[PDB]
Amino acid sequence: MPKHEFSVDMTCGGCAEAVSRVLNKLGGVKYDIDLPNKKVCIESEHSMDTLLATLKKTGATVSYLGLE
């Protein structure tokens, strides 16, 4: 159960948040959305593929800090 952390600046709070929902399809794994921290921590069996697609979906900036 590896964890992947991605840095994304919420621009479409309203839409960017809804965009995260689509991640379940790409990832379908456990994910957490913390606006107050502006950070998203998701654990996937693939990692480095589900986050980028979802994060960039709303055209929000995406930066990979690294994964286990």
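Any Cβ shown, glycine's included, is placed from N, Cα and C.
Taken straight from Swiss-Prot:
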| type | residues | note |
| --- | --- | --- |
| BINDING | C12, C15 | Cu cation binding site |
| MUTAGEN | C15 to A | Impairs Cu(+)-bridged heterodimer formation with ATP7A |
| MUTAGEN | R21 to E | Has no overall effect on Cu(+)-bridged heterodimer formation with ATP7A |
| MUTAGEN | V22 to A | Has no overall effect on Cu(+)-bridged heterodimer formation with ATP7A |
| MUTAGEN | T58 to A | Has no overall effect on Cu(+)-bridged heterodimer formation with ATP7A |
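Ranked by Cα separation from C12 (Cu cation binding site), the mutagenesis positions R21, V22, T58 are led by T58. Distances between the Cα of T58 (mutagenesis position) and those of the mutagenesis positions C15, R21, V22 are shortest for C15.
The C-beta environment of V22 (mutagenesis position), restricted to residues of the same chain at least 6 apart in sequence and closer than 8 Å, consists of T54, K57. Highest Cβ count within 10 Å among the recorded positions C12, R21, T58: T58.
On the backbone, the CA of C15 (mutagenesis position) and the CA of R21 (mutagenesis position) stand 10 Å apart.
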